[PDB]
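One structure below.
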Amino acid sequence: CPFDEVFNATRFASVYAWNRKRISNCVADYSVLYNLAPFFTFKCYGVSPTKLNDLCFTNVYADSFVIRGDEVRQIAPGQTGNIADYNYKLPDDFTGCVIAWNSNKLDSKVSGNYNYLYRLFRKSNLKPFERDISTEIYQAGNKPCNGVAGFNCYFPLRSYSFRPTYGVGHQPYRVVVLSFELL
Amino acid sequence: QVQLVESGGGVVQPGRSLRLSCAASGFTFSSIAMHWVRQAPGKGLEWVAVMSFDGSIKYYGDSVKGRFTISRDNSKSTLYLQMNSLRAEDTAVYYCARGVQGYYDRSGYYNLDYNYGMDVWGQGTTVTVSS
Amino acid sequence: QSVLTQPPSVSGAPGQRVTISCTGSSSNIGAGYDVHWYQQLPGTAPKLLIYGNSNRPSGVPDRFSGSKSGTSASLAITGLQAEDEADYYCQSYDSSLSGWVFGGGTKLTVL
Ligand SMILES: *[C@@H]1O[C@H](CO)[C@@H](O[C@@H]2O[C@H](CO)[C@@H](O)[C@H](O)[C@H]2NC(C)=O)[C@H](O)[C@H]1NC(C)=O
């Protein structure tokens, strides 16, 4: 029931600051997840559907963000790289289900939708389920940056360079990620 | 840390059958699938076998079908590969390569993830058919 | 033999852009399944280079790119040094044999 607002959101957020939601003591139907649509992708790692009749609804978080089509299959357990070590990392654990559907004409315009970003330059790659906020310089090597963004030390974010004439794997896929736990 | 060792190099006559053994060290062995690939010296790689999370689902290539069997043990942290009726072409190094975690499809059908590739590889040992 | 065709040896001058094309039939890329890339020095085991047609694991630089266009994929390296003169293989999954078939195996050089 309560996660029909997470699918039609006019604006999602970038992967360097996504948005969880503690879902508390309510009915979750779970039959709107399977038999939802043919063009959705429904990889599930933790537990299988048509089994989840348990009293599971103890703060189920539904992550949501937006990435490239060739970058959807980085979000799996393990699978290190640029967006799964510095932005948003999954553990080798009870992550329930990951859904990824295509945003063909919701944001992809010809001058570029600029509010989608990803943090490419980060020291000490992430712990699982960790969110980053700060926008300071990376300090890769030598001389300390008191903040000018001068040399050998980069701005931590990066833009996204939208255009409709991209490939199938670079037009954005709107991705949501659930979570399962108990008390 | 994460690495894979293996054993079972051989010198093999016309008619023989053989078993391979690849241990695992460092990571969660009981969850991720496992792949076997081989490479004849002079040519490239060639996929051999795969076995799922529990062992219920296995697949085989055309050059190895009918003569090959597989098994794994989460207890001793080992992976096995027994091989029947070794013919006069299969002299190669044999890699045991870590796959990717399987996933659950809609309507409750467990199956392997077919998109991904093999992340971390062992060393490989060389069976040698001969005369 | 080999299922996926790629050229056996492609040369290279330092500082250039070198392509490695891997053509597969309409049953491994035509079903939508992905094309990967590996990196094998002689005397050792390969390492994973590109998975999911455009991604890269932790360890490889920014110069290793790839794509997937229809029934054929390609890899490109820009600003190559003398460190990488090893072989590269393309891997996909089909439904003609339901096996994880490879490519023929190219060969790169540094001049
Ligand atoms: C929110 O989005 C979901 C899809 O994730 C919508 O569910 C489908 O919506 C279409 C219309 O856009 C219907 O034709 C389908 O029958 C719906 N399927 C299911 C399984 O419900 C949902 O209606 C959207 N809600 C809105 C418009 O706020």
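By the numbers in Swiss-Prot, the shown part of chain A spans 336-518.
Positions of Cβ are set from backbone N, Cα and C atoms, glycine also.
Its own atom aside, the Cβ of A:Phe490 (mutagenesis position) has 13 Cβ atoms within 10 angstroms in the protein chains shown. Listed in Swiss-Prot as a mutagenesis experiment, A:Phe490 to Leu is described as follows: Increased resistance to neutralizing antibodies and human covalescent sera neutralization.
For the naturally occurring variant A:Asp405 to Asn, Swiss-Prot gives the following note: In strain: Omicron/BA.2, Omicron/BA.2.12.1, Omicron/BA.2.75, Omicron/BA.4, Omicron/BA.5, Omicron/BQ.1.1, Omicron/XBB.1.5, Omicron/EG.5.1; complete loss of interaction with host integrins. Under 8 Å, Cβ to Cβ, and six or more positions away along its own chain, A:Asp405 (variant position) finds A:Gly502, A:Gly504, A:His505.
Where Swiss-Prot documents A:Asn460 to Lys as a natural variant, the accompanying text is: In strain: Omicron/BA.2.75, Omicron/BQ.1.1, Omicron/XBB.1.5, Omicron/EG.5.1. Long-range Cβ proximity for A:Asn460 (variant position), meaning a same-chain Cβ under 8 A and a gap of 6 or more residues, is found for A:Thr415, A:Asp420, A:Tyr421, A:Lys424.
For the natural variant A:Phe486 to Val, Swiss-Prot gives this note: In strain: Omicron/BA.4, Omicron/BA.5, Omicron/BQ.1.1. The structure shown keeps the original residue. Counting only same-chain residues six or more apart in sequence, none has a Cβ lying under 8 angstroms from the Cβ of A:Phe486 (variant position). A:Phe486 (variant position) falls outside any helix or strand according to DSSP and counts as coil.
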